[PDB]
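Student: Below is the structure I would like to discuss, written out as C-alpha cells.
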Amino acid sequence: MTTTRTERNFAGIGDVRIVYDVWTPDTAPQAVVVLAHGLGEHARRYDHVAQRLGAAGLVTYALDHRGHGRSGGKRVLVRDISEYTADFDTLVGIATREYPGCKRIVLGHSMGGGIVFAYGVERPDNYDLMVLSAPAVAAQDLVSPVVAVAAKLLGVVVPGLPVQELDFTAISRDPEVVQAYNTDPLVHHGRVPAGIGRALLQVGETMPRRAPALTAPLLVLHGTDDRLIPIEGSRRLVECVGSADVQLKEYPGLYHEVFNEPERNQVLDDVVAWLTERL
Ligand SMILES: COc1ccc(-n2nc(C(=O)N3CC[C@@H](O)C3)cc2-c2ccccc2Cl)cc1
C-alpha cells in the first residue's frame, strides 16, 4: 500500500489557523479516522500510525491542535476543553462531508484521548468507533492538590502559567523516541501549563458521571509500566462507559506512548483487527 499525505488548514475557534494532514491510501476507503495527538506534540509524530491504518484501507485526518505543531495560537495555550473539542468537531465534519458513506473512527492519545472522550460524551451519535491510547481522563488523580487548585483558579486568566513538570523520559522506553521528542523544534519542551491542566481537570472531574453517555464501541490501549498516566485509570474508565462493546488492552511492560514503543507494530495490528471487524 501507498498512503499519501496532503496538508490542509481550517479556521478554528478564535480564528486560529488549524493545520491538518489527510492520509489517503491507494485502495477503496473503508472508513475515516479522525486523530487527536497529545500535550506538546503534533500530528507528524503519527506518520507511522496513519501509514498502518492506510494499509487497512483507512483514511486518516490528523490536526495539530491550537498552540501545537504547525497550527497557530500561543504555544500550549487553552482556556477551556471546548476549544479543543470544537476544532476536533470541525475536523470530524470535514471528514464526514468528504467521505459521506464511511464509518467514522475517533482516535486520541493522552491529552488527545481526553479530548476525544470529551467529544464523544457530547456527541455520542456523531461517530461509530472510538480508540483511546492512555487517555487523560482522570487528571485529578495525577497532580497534587496544590497543582489542581492553581490550574483551576488560574487556567482561564493565566492559561500559560507553568504548573507541572513532565518527565519526558517516561514517554517511551526506546531512547531514540525520547531523543526524537526532545530534539523536535515543534514539540513543547517546557512544563504543563495551567490552561491545559484546567481543561483536563474539566474532563476528569466528571468522567464517571459522563462516561455512561457513550454508546458506541470503545477500545482502550495502555502500557502497564506507564508512569505518566497510571493504567488503573483506564481500568476505571472501561467500568464507567455505557457501551457493552468495550475493551482495555493492557501491554505488559510498555511505557506511555504505546504507538511508539518497540512493540508498536503489535499494538497497531491489534487496533486494526479491532477496527476492521467492526466496520
Ligand atoms: C505527573 O506529570 C504528568 C503527568 C501526565 C502528563 N500528561 N501528558 C500528557 C500527554 O498528552 N502527553 C505526554 C507526552 C505525549 O505522549 C502526550 C497529558 C498530560 C496531562 C497531565 C495532567 C494535566 C493535563 C495533562 Cl494534558 C504530564 C505530566
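Per the header: X-ray crystallography, 1.2 Å.
Using the three backbone atoms N, Cα and C, a Cβ is placed for every residue, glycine included.
Feature list, courtesy of Swiss-Prot:
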ACT_SITE  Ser110  active site, nucleophile
ACT_SITE  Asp226  active site, charge relay system
ACT_SITE  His256  active site, charge relay system
MUTAGEN   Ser110 to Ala  Loss of lipase activity
MUTAGEN   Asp226 to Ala  Loss of lipase activity
MUTAGEN   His256 to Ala  Loss of lipase activity
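Are these features on the surface or tucked inside, and what are their neighbours?
Tutor: The Cβ of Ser110 (mutagenesis position) has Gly38, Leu39, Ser133, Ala134, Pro135, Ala136, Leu228, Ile229, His256, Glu257 as same-chain neighbours under 8 Å, each 6 or more residues away in sequence.
Secondary structure from DSSP puts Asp226 (mutagenesis position) in coil.
The Cβ of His256 (mutagenesis position) has 24 neighbouring Cβ atoms from other residues within 10 Å, across all protein chains displayed.
DSSP assigns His256 (mutagenesis position) to coil in the three-state reduction, placing it in neither a helix nor a strand.
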Student: Restricting to the chain of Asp226 (mutagenesis position) and a gap of 6 or more, list residues whose Cβ falls under 8 Å of its Cβ, or answer none.
Tutor: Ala134, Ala170, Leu254, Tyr255, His256
